[PDB]
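S.K.: Let me begin by handing over the structure; questions about it come next.
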Amino acid sequence: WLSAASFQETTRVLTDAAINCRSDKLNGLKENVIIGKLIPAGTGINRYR
Amino acid sequence: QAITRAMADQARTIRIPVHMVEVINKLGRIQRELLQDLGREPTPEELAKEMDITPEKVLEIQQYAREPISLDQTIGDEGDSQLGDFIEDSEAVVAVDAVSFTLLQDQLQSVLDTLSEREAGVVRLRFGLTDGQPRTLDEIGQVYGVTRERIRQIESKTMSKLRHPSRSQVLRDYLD
Amino acid sequence: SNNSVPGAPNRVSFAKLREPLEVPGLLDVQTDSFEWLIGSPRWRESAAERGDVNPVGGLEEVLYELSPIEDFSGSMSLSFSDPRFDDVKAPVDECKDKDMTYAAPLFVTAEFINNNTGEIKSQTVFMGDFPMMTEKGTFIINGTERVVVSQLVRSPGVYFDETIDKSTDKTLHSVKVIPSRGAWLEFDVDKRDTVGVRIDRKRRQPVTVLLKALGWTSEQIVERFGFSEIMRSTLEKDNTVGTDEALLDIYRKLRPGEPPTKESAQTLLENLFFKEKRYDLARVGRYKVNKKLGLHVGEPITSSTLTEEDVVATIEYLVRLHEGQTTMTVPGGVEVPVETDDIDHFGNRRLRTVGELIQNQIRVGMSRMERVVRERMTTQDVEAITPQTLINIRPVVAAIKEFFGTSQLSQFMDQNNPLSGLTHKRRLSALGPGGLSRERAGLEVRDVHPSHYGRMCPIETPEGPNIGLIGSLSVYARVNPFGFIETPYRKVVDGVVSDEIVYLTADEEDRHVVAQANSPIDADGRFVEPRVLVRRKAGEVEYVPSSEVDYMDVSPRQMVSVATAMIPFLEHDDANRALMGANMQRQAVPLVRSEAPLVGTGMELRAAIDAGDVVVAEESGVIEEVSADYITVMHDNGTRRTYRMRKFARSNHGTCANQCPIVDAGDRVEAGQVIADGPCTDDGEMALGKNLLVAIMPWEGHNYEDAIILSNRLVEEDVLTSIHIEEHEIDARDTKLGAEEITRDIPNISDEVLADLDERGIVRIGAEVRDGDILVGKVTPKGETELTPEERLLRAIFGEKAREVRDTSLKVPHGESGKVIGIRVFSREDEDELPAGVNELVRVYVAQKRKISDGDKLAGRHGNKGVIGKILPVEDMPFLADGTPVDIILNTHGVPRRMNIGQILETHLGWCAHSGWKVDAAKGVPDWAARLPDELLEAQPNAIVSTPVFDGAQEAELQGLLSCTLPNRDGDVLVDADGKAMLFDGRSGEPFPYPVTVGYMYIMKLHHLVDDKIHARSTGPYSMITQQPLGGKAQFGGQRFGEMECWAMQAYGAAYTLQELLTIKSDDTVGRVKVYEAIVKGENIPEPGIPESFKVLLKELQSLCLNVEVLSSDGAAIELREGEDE
Amino acid sequence: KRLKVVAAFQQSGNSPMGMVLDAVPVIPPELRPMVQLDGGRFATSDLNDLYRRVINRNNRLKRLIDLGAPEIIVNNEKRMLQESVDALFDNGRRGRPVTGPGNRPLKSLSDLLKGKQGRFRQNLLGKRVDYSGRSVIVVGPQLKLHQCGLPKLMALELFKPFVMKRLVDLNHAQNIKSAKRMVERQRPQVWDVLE
Amino acid sequence: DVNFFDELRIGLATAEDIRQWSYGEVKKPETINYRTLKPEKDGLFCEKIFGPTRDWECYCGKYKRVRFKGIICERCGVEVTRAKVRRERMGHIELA
DNA sequence: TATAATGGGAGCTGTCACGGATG
DNA sequence: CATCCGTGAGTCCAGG
Ligand SMILES: [Zn+2]
């Protein structure tokens, strides 16, 4: 929902997500940039990290 | 009566008491009475004498009458620029200034050393480094295991011992 | 000669003789408007000469619409008349200086009429201080010079549109009636052949429903609209019949929720469309509807309202246009052309000038005080009522103050150079209240319309997202009393051009046929060929017999604007670069001293004079005394008028408005002549730049991709050097800890840093300042918070007691530097009236003598821009055989691509004008120079000339003049008939293999100089909420690493870089501090923390009843440096 | 479509009661800050006038209820409270937006997240960075492909705490505080240091 | 304050949840004082609820030193922590 | 805070292209 | 397959 909310139609996204009680596993590019975690790509992946 | 009362009471984003509102409405009244009388807006000096005879307060009142502006309000030409994006957080911490403080801690640590354990004792006592509080000196010597206020005696045994890291000028830099 | 009218330098013009009419007073767009508002003498006379029957001023108009003001009883009656002004409360200069508003107080005569008592109390009321416009056509609001831009809006009236149906593919016709203010009303035709109407965007109903609501019989419907089957199909499909049932029907669809009385449905139908209170077509609104329908066409403008006759004649216009009819006579009205209207046509698009813009705002203020009036009438008793008791002008002063302060049309006067200001007064914006938005505007509003010809330039417009929404008014154009744009045309009787000139509006020119200006004319006045070039409605062109020519254009340069006409060989440059070339001249910076361009268009003269930033003599006379400070002129009648010179003054844009005297003492001078010119003005001509010796060649890559190479001569001779003044402010307020005091005693600062101050704490005049240095020493009392136990200890050792005053000094901003050229001190003590709370207020003015440097943006008049790449030593510069080093090395590559070979042609004519020339008259006058005017057959070195747009030099003559080029002092010709010349590489010494095109080109220094544009920041101030850095150079903020930029990081896979920028470099409160420590201690960079922005987000989600929790791998909600409690 | 909603309230023990509020959360102050400017005038965030609106009407409801006012009066108050809380949560959503001074629609809570300027796309997907700068560019035919010409002035502010480090290193400045003053005064030394 | 948390959950917030968050009910529409320019009590900026204006400085002034940490002054009920908490402390209004 | 007074007032105008709910 | 409301409509800089 984090990726979706910061994409478009944020009010739509949040209402739904809060109703479906959707948990978000912060495992994505958009998802990670927001919280300030190393992006799961490039030098971010555990393989190189 | 309920309107004008509740109006004066609720309308101001920053509340002013009833009388203060009564004043500003008298001030606006006497202004419009002098307005048609002098073919020009009347000087603060002119307004003062007629109603309250004090000029300093009229300057003050006219600022109380001033209505605030929204942070969220923008500049007409470009729809992106909002006022709040131009307000420097006077609160937040300067990087260098806070760091320089920390380097001042590294110099007083090189001061707790050349000083004795008795000497670095009263230092952190009345100035309150670890404490955060400056205890009254007639309590400091009694709370300390050494009496005859020998802790004030060790104080002067320190004041000149502090001249040496002061003659090293390593503390001289952090005052200017 | 071109303009042999003022006393101006002789600029010889290639031309066809242009004697129709001189360029009209350019500032008249601003001038004449405001004169109408106040009803000045010159206006009433101009109303007489134009033959305007019973002229009514803008202010007079407002009062008559208003008057009289009565209550529901009719018992009371308040009415206003005879508005008049005093003398201005303070002269212009003093206003700019003391940040007050240039105004002259307004008065009116008001009488309180009573019908019961019969008595009338009549007195004069104060209305407020009224903003007056300067001679320069500007306003002065709080010491800043401002300009009211003319708003392009949609004219009121009834408009017809043809829309094609997607499904049925049949022609459907729509109408829309647009009031100056009020309720909407549109009649549209279905694909079902049934006419419908939408009122204020309510749902569609049959149109017959409205007719039986008006009172018209169901038989009259059959009579008036029977000639069509689509109306017969409408009255047939008509739901209900009956006058009562119609009104009820309309009522029930208009306002649901309310009880339908037969008396409440009859009432609002009158009120929504036929009363002066809720509905109003303006003078234009009435006039434009009438013309479109052709009724009461001759009768004067008295009706301010829509009528039944208008409603009917509208539906009649709709049906006839639907079934193919082309013309129609309204019963009781003259014949009218029937077609679909173009909303963008300048006959339907209205230019509302300053006067009306100010007027409308006045009308807003009046209706507000009228409300208080009617409230102050029912309160006070009948006997004790005076107009002084009814009237509160506070909402009137508040509505005129607000307009100048807030509106998108009260603008900071674009003041780089005089032209820039001049064009600013003649902008035509479509933006603003009552106009349209930038996102609302499609592609039709912006592109060039046929009706713009001679009214609005097609070249001048911004490059940005504002393109086509802002334009400049054409040269010879003017505004008619109804807010449309007229244009001068020459009258042709029968094939014979007459000097009689008539101005035509847009739609009026459509009903005629115009010949292009350059069509050949007999010495008497007759055309040469029967068929000539002819302009016709809808921008269509065809050859037409001379019998049928009605009018002809005044000048070839009639379509262009003031700026566009200053672009030599304009017809040689594609609109794209030409556009920039006009936009950019207004960006030119005034140089230390200025040269008139070797090549010109003639416009350079009139533009500078009209600009108002030069000094013109009012009455003829002789210079009785001249100084750098002022000029005094002894008139013939004996009187003396002294003109004070503006000397080193800061413009709005920090450029240098400095005026110097032209005339020498004892010079005999006539009126209207330029006696002293200002910035970018040489001998009374627009000197936007310098004349530079150009060379068209790639030069060792330093001019690649439009960069520019300069001779160090331009730096050593200040040729491209300007002055730039900045203004710095600081005040001393009353605080809660005392008051700020400006003093030369600043905590913990040596007597070295303070060395350049005076005893007060202010810097001394003439001193030099760098960034960081102190301008005004101000200290404030700091809050008595417990000082550090670690600094307490540091104050016992050195025994120095701390001061309660923190340094709040005004230091010089980064980048700025120069000489302190003036101090302005205001005190509350010396009775200088300050805002409440302030004590001493200081301004410190610093001037910079900025020589041109790398990165400075240079441009020519042809959209050929570019920043300075390299400035070589004067010896490195490719030079001509006689040793002369060129000035500027342009890249050949970037010329043919831009279609702007005007820069080339100028370079040729530039050289011919530098060297001089002489046509060969032996064996007669050559066939190429046959058309060339006698005056140019022989030309001196450094001679000035004119190439008026759509006239001037032709490529033949230019080729010819290149052969005529006079030899230099050594008797050798320098360039050839090709226009090129041989160069010697000042670096290698060897000559360049191929001849290089050399010549002189006029170059301007645009206001995009690196000294302004450069910026960088380590740490600095931070956002109050998001805790990110602030933004902009003015705030010492950081750059933005946007959404797009992050993508660039991710694509690379530079995860650590990207993170670091979004974390410890941005809004990690604790991180940035510890990164600083790590750097200065020389350790390693720490692991970034949590973005404070993200924290804010979760609080913004929470506050919206969104229970957001961050869970660790187990499933428990963790804390975010915070806790939960109730 | 109906099940897509109802099934969601079923699954997780996520009560549908929450759609009706008995209490409305109040966002922290520093996130709706109120600031005095140098002009003495105060600049506040919109949310405070929206919050002020809900409280003033919610309290008026308490007085009306207590006073035993007729249903016609009380109900009206409740209706207003609804629009008060609604315009707070999402302004303009239902009906015409609440205007401040200048017929200006007030930013609501949800307005802080919406679209471009919102908290998501403007402040999280892209931020402003320290240690950065901007200037005009110029061709540099001399340079090698891996080089760029960084202005002497630009570098000094970019490497500002980096230069201060080596100033107190090589003893040009006695401490970190003086090192700063050396850079801001642009003393001749730093040009050697920064190199 | 470790950086690695596995999931971020969002749900519809209970009326009770609203109260568990809030360190107090705002009961007055008032913001600050017109003279003292201080956050008026039980208001929209009340220091009892959202925290102190200045670091470790209680409202009524009975406590002004760093020495008192986590102390709740009895004269005006203002916990002594940094104003840094005024960015994190929630409020709530109790609709009748 | 006791003469009697009893239902509001500005609208806002020149998009554009699309999906989803309704026809 | 065609209507009514709600949501989208490049980036960075600049200024008042
Ligand atoms: Zn307390």
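Chain C is numbered as in Swiss-Prot, which gives 28-1153 for the residues shown.
For this deposited structure, the header notes the method as X-ray crystallography, 3.7 Å.
A Cβ is built for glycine as well, from the same backbone N, Cα and C atoms used for every other residue.
For the mutagenesis of C:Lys148 to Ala, Swiss-Prot gives this note: Does not affect association with TRCF, but weakens interaction with CarD. The structure shown keeps the original residue. For the mutagenesis result C:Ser149 to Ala, the note given in Swiss-Prot is Does not affect association with TRCF, but weakens interaction with CarD. Annotation of the natural variant C:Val423 to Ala in Swiss-Prot: In strain: vr1; rifampicin-resistant. Swiss-Prot lists C:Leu436 to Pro among its natural variants, and the accompanying note reads: In strain: vr2; rifampicin-resistant. Among the natural variants that Swiss-Prot reports, C:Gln438 to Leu is described with the note: In strain: vr4; rifampicin-resistant. According to Swiss-Prot, the natural variant C:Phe439 to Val carries the following note: In strain: RJ37; rifampicin-resistant. Swiss-Prot gives this note for the natural variant C:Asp441 to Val: In strain: vr3; rifampicin-resistant. What Swiss-Prot says about the natural variant C:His451 to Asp is this: In strain: vr5; rifampicin-resistant. A natural variant is reported in Swiss-Prot for this position, C:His451 to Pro, and the note states: In strain: vr8; rifampicin-resistant. Listed in Swiss-Prot is the natural variant C:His451 to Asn, annotated as follows: In strain: vr6; rifampicin-resistant. Natural variation at this site is recorded by Swiss-Prot as C:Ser456 to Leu, annotated: In strain: vr11 and RJ37; rifampicin-resistant. Listed in Swiss-Prot is the natural variant C:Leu458 to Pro, annotated as follows: In strain: vr12 and SP22; rifampicin-resistant.
How buried are the listed features, and what sits near them?
M.R.: Annotation for C:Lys148 (mutagenesis position): same-chain Cβ neighbours under 8 Å, separated by at least 6 residues, are C:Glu138, C:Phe139, C:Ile412, C:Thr413, C:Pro414. In three-state terms derived from DSSP, C:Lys148 (mutagenesis position) belongs to an extended strand segment.
For C:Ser149 (mutagenesis position), other Cβ atoms within 10 Å of its Cβ number 13.
The local packing around C:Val423 (variant position), expressed as other Cβ atoms within 10 Å of its Cβ over all shown chains, amounts to 21.
Summarising the environment of C:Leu436 (variant position), the number of other Cβ atoms within 10 Å of its Cβ, over all protein chains shown, is 23.
A simple way to gauge crowding: the CB of C:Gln438 (variant position) has 17 other CB atoms within 10 angstroms, across all the protein chains here.
Other Cβ atoms within 10 Å of the Cβ of C:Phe439 (variant position), summed over all protein chains shown, number 12. According to DSSP, C:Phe439 (variant position) sits within a strand segment.
In this view, C:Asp441 (variant position) is surrounded by 20 other Cβ atoms within 10 Å of its Cβ, with every protein chain counted.
Under 8 Å, Cβ to Cβ, and six or more positions away along its own chain, C:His451 (variant position) finds C:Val174, C:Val176, C:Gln438, C:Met440, C:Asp441, C:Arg613. In the three-state DSSP scheme, C:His451 (variant position) falls into the helix class.
Under the three-state DSSP scheme, C:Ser456 (variant position) falls in the strand class.
Counting every protein chain shown, the Cβ of C:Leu458 (variant position) has 20 other Cβ atoms within 10 Å.
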S.K.: Run through the Cβ atoms and count how many others sit within 10 Å of the one on C:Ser456 (variant position).
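M.R.: By my count, 18.
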S.K.: Could you give the Cα-Cα distance between C:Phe439 (variant position) and C:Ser149 (mutagenesis position), in whole Å?
M.R.: 42
S.K.: Spatial neighbours of C:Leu458 (variant position) among the recorded positions C:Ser149, C:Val423, C:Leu436, defined as Cα within 10 A: which are they?
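M.R.: So the list reads C:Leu436.
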S.K.: Work through the recorded positions one by one (C:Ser149, C:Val423, C:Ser456) and name whichever has its CA nearest to the CA of C:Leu436 (variant position).
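M.R.: Nearest candidate: C:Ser456.
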S.K.: To the nearest whole angstrom, state the Cα distance for the pair C:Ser149 (mutagenesis position) and C:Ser456 (variant position).
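M.R.: C:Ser456 (variant position) has its Cα 43 Å from the Cα of C:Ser149 (mutagenesis position).
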